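Here is the structure we will look at.
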Amino acid sequence: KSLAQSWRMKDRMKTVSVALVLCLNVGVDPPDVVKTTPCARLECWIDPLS
Amino acid sequence: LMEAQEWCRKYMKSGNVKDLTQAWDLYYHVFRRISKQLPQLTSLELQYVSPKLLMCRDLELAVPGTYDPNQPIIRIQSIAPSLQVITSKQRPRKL
Amino acid sequence: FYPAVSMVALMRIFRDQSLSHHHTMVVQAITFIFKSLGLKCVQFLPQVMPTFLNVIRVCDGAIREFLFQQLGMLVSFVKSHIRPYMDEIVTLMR
């Protein structure tokens, strides 16, 4: 008596497209966070300020 | 630039303006591109431009326009890692 | 302007000879200044902090338990920005 074998992924989703909304007004620190002198300034492996 | 050089050199054997229009195409091309680049070269990371100076530590050679015969030598301990660029007609560096 | 003037007058006292009596007074003011400013206090840090920590090592134990109370107060307003001076603080505590 073979079991109700539920191992399939018949729900085969596919990610089609991508939005990269990216608010990053460079050199303009927003009024919330007053940042440090040597702060973390990297941003996808780039110094934006350089 | 290699290709624009080719066409301007094909002018020197034939002497047609039809060679030259193809060259000025590519010349104006890079001219406009480079004109759109230079406004944002505000600082020069010294590794990219001149590695020997980044590598340079502790030269006996004195700091330029410091040498006095009556003082001891203030010598180039090390060059700064990146250069601020003033925007003018001649874009001077602040080394 | 105002915080900057006061900070300069206070720190002009905050150097041994006059403080023999008026340590406590100065530090009470500072702590109130930073409390009042928010995070805009951060700009005065490099003026205050080097003198401040040297005061602790120099002064008598009559005061010293108070200074630490107020140091801890500076720490709280400033938060992460104190990180540069942390070595000296830990040396003092130790």
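Using Swiss-Prot numbers, chain B covers 2078-2172, in order.
In case you wondered, yes, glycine gets a Cβ from its N, Cα and C as well.
For the mutagenesis of B:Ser2159 to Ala, Swiss-Prot gives this note: Reduces mTORC1-associated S-2481 autophosphorylation; when associated with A-2164. Reduced activity of the mTORC1 complex. The structure shown keeps the original residue. Sequence-distant neighbours of B:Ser2159 (mutagenesis position) (same chain, six or more apart, CB under 8 Å from its CB) are B:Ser2120, B:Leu2121, B:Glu2122, B:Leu2123, listed in sequence order.
The mutagenesis experiment B:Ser2159 to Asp is recorded by Swiss-Prot, whose note states: Mimics phosphorylation; leading to stronger phosphorylation of RPS6KB1; when associated with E-2164. Increased activity of the mTORC1 complex.
Residues within less than 8 Å, Cβ to Cβ, of B:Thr2164 (mutagenesis position) and separated from it by at least 6 positions along the same chain comprise B:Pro2116, B:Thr2119. For the published mutagenesis B:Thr2164 to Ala, Swiss-Prot gives the following note: Reduces mTORC1-associated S-2481 autophosphorylation; when associated with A-2159.
Under DSSP, B:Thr2164 (mutagenesis position) is assigned to coil, being neither helix nor strand in the three-state scheme. Among the mutagenesis experiments that Swiss-Prot reports, B:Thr2164 to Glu is described with the note: Stronger phosphorylation of RPS6KB1; when associated with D-2159.
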